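Participant: Below is a structure I'd like to ask you about.
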Amino acid sequence: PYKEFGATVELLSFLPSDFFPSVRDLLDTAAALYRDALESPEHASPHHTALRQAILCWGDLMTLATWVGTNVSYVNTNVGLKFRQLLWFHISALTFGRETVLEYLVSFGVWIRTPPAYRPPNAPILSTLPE
Amino acid sequence: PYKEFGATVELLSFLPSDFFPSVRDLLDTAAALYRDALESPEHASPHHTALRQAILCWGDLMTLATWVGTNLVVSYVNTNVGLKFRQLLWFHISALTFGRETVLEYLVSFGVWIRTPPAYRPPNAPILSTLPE
Amino acid sequence: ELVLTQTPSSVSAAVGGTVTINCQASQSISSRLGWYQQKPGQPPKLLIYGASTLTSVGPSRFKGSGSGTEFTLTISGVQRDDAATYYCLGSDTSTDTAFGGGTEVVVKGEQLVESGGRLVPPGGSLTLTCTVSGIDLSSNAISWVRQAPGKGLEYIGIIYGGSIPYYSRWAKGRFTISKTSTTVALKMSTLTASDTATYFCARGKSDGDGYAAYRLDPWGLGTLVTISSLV
Amino acid sequence: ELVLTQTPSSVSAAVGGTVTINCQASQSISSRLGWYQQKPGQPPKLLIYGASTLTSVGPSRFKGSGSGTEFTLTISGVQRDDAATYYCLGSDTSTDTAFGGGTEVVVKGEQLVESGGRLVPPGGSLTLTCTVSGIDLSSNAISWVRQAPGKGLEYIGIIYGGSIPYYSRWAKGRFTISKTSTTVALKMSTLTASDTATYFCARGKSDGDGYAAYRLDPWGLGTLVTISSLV
């Protein structure tokens, strides 16, 4: 079980469950990149093929999610929203860059463990990179 | 799910079930392959990294499988039917050790052999022999 | 692509009567509809979210219901206060997210600052600012909606806490949403007269699985953009 | 890692009496155990596999039991025929696989040619050829087992139809398994006198999940490798 790149699960388990769009939304965010980036400019960089890892997976997972149509206690675990973080980590790291993404995760992880009296009322915002 | 490497589902889905080791065996082999190349002498391969597509994703898969059985409540049918990984972890490991060339030509040979009627074909299917002396 | 077909076109009702507004979406949107009240001159108010669950104001005489396709909003005890134009904002995804056509029911008997809107001649560009106060932009979405004079609400886009924007199909590439330290910027390129409207931003609150596009509260007062060929 | 500790080390029983054999594992290996009979000077034989399932010839007076850790073989009443040394071969993975120590019952009252076994000096190398016939090397596994003179059975390695070899942790980095169209060859490096033994190859039959290391039948005759500096 791993994340290399410079982060750990212990970092991503700080960002709240509303920091992330849904699974399918992020699938649209990837279809606007792997389609508009990976083969459009020729760059093979690790975050695109890492997307394809996870994107494929969630495919070979929700394949099971439709294969539970063979049952009727089907409470199928959507705790696989641990992909939403994963899919975010690459997507953001392929727009802002792994530099700014890991830096953001470190500062946010620092701000969460800071008692609220000594910190700004709002966690760090990840600002977009402009035109 | 295979195509970027030159085969299709058909070519792997001909080989008989007992042609492949167990999932855990193949995870041992893979975890030893990423140990000796993409670990120290990085420069890995497409098959090195795809191997982790199977290793990690599987971990996330028996992840679900093990927290079932804690729900025997009614219908507990877990899918250890994904040997799609057994093939997959084979397809990248063999193509890493034998070469993509050798594996693709081997499973083309086997496909031919299996749809040759059991009259005009040799008694035993072509064997994928290891790297010679 | 999503249509929310909302009927009827207008309800003529009296005091004490029961008023029903139906919204039929085009896809399976799950429980992700929302029900909105717009009084003239005011921003949109959230009545119901999640197709049933009421917000912290809406009176118990309002009731929402339905799921997946059929969604129906009912008023048991309607008074004169409830006479206004109601809209269903359904969300399939953050891209297919669509307002309803609207229904004006007529009966007888949280700091967000939109700015930057101005007059621009056709073909130019304009950048709207939502200055957000009191809201965590790391935990909440900011959606942009517009309304033309005498027209309904038109979902432009949204941006999540992950600083990831989403735009509907008509707005694609012509609009781009940005997020900064204190603000959310809606940039609008190749400006036509189809875009002259009043633009609101709102705070989306995420679903358990991360769909914020259909629950938009609170709303700002808007900013006006008008385009004509003059100078 | 798996070690299988087998008690009682020897039974001396009489005709019509019962003989009881025990095997305790290092992990729960599930049903991946097998029970093997070796009569003196012959090759071993497969009696039971999968903790229960009886093979072809085995008479119903032979029965296995248990799963996980505790495994128990019982001969309900014992004839002169059944007097031999009995082993349990369990397989955690095709890497961690081992025989018990052996327990000799004393009672009162399609084919494989090994080759290449010879006299080799210490530190030298050697190559054995398992010439397999009547078997499909693409559907079946060939495993290498060895036994020292007057000692127990020790699992070396296995090779599947997918041509992926597997070795035991004691063996690794010396013994390598290779395959040709008609044969399965065992290469042995830096041979130390601890390895003078009889090498057998046996066809493993895989279960639905592809574990062949516990079910070994048929068996070769074996070949003697003698390590002495007199070479």
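Since chain B takes its numbers from Swiss-Prot, the residues it shows come out as 5-75, 84-145.
The backbone N, Cα and C atoms fix where each Cβ goes, and this holds for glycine too.
The following feature annotations were taken from Swiss-Prot:
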- B:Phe97 to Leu: Enhances capsid assembly (MUTAGEN)
Participant: Rounded to the nearest whole Å, what distance do the 8 unmodelled residues have to cover between the Cα atoms of B:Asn75 and B:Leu84?
Facilitator: 8
Participant: Specify the secondary structure state of B:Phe97 (mutagenesis position) as given by DSSP, simplified to three classes.
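Facilitator: Helix, per DSSP.
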Participant: Within the chain of B:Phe97 (mutagenesis position), which residues six or more apart in sequence place their C-beta under 8 angstroms from its C-beta?
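Facilitator: In sequence order, B:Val27, B:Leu30, B:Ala58, B:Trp62, B:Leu65 meet the Cβ cut-off.
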